[PDB]
Structure formats: C-alpha cells, structure tokens
Amino acid sequence: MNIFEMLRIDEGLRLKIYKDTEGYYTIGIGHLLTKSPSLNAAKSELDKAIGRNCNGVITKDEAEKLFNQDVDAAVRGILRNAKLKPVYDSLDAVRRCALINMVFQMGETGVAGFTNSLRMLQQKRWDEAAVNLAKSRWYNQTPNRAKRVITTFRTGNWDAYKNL
C-alpha cells in the first residue's frame, strides 16, 4: 500500500463536479475547487485547473493528473512548514503517510493547529496521541476516515486499509 492507494480509498473518484462532506464543490480524487456556493464559480475554477472547457466533467486521466499535483503539494507543504517538518522527519514511512493524508484533507494550516497531538507523535507516544487526535471536529465530522488515519498512527502498519 502507498500514499496514492491510501488516499484513493479515503477520497474516492468522481468525474463530475460534486459536493464535499462539507458542501464544497470538488472533483476527481478529493480536489477541492472552490468554497463558494456557485456552481458557476466552480466550473470556472475547473476549466482554469485543467486548461480546457470542461463543462463540469473531466476524464480519469485529468483526475489522476490533479491527484499527482495535490499529493506533491501536500508533501512540499509539510517540508516547508516549521511546525510539520520536524514531526514528518521523526516518523517512520507508514506514519508519514498518515500525516500526509491529514494535510491533503485539511491543509497545512489546519494540521499545524493540532499542537498537542503533533508533540505526542514526535515523542512516539502512539496511544496517547490517538486519544488526543479523536478529540476534534475532524473526528466527529468524518469518523470512519479519521479512525483509519488514527489507527495508522497508532500501529504503524496498514491494517485499517486491508479491510477496505
């Protein structure tokens, strides 16, 4: 299992503009287009993102291209971030994927706000950090996904994703 397979389990694939769990306009593999309520603003962002007139619909190909960019940007964002970088560097390969997943879903900023959990992951206090991470809007709003990510940080292996 790798970062791409993991994220694709968590996000799914949709070739037509759709709404987030949050109500936001998205397409592909969890590629947020706009936080704006107009389908029209969304369509315009889409065409800007793809470089063609899409009419709200993309190919598999375009979906994966957006996904490759998004994953690359998540990793780079982690590496550029003073709060995230040290935790990332301290982690093993599997747990590194769990942090990338959080950043993809919630952005650098959002994750950098989980101060206490970050501290615990650095210290390698896996059980404590899993309990702390669960105490969040994130967990309450998307509990099945948060629990997969959380188990991943807890165990250091891919079992949460075996099932799936």
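Looks like X-ray crystallography, 1.7 Å, at least that's what the header says.
Here the Cβ of each residue, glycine as well, is placed from N, Cα and C on the backbone.
Copied from Swiss-Prot, the annotated features are:
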type	residues	note
ACT_SITE	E11	active site, proton donor/acceptor
ACT_SITE	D20	active site, proton donor/acceptor
BINDING	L32, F104, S117, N132	substrate binding site
MUTAGEN	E11 to A, F, H, M or N	Complete loss of enzymatic activity
MUTAGEN	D20 to C	Nearly no effet on specific enzymatic activity
MUTAGEN	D20 to E or Q	Loss of 99% of enzymatic activity
MUTAGEN	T26 to E	Complete loss of activity at neutral pH; covalently bound substrate
MUTAGEN	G30 to F	Almost complete loss of enzymatic activity. The enzyme is destabilized by 1.5 kcal/mol
MUTAGEN	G30 to A	Almost complete loss of enzymatic activity
MUTAGEN	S117 to F	10-fold decrease in enzymatic activity
MUTAGEN	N132 to M or F	2-fold decrease in enzymatic activity
MUTAGEN	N132 to I	5-fold decrease in enzymatic activity
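Distribution of Swiss-Prot features across the structure.
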residue	record	Cβ within 10 Å
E11	mutagenesis position	19
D20	mutagenesis position	12
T26	mutagenesis position	20
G30	mutagenesis position	19
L32	substrate binding site	17
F104	substrate binding site	23
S117	mutagenesis position	24
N132	mutagenesis position	19
Diameter of the substrate binding set by C-alpha atoms, the set being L32, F104, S117, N132, in angstrom: 27
Spatial separation of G30 (mutagenesis position) from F104 (substrate binding site) - C-alpha basis, Å: 9
Alpha-carbon spacing, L32 (substrate binding site) to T26 (mutagenesis position), which is rounded to whole Å: 4
Mutagenesis positions near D20 (mutagenesis position), in sequence order, restricted to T26, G30, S117 and a 10 Å Cα cut-off: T26, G30
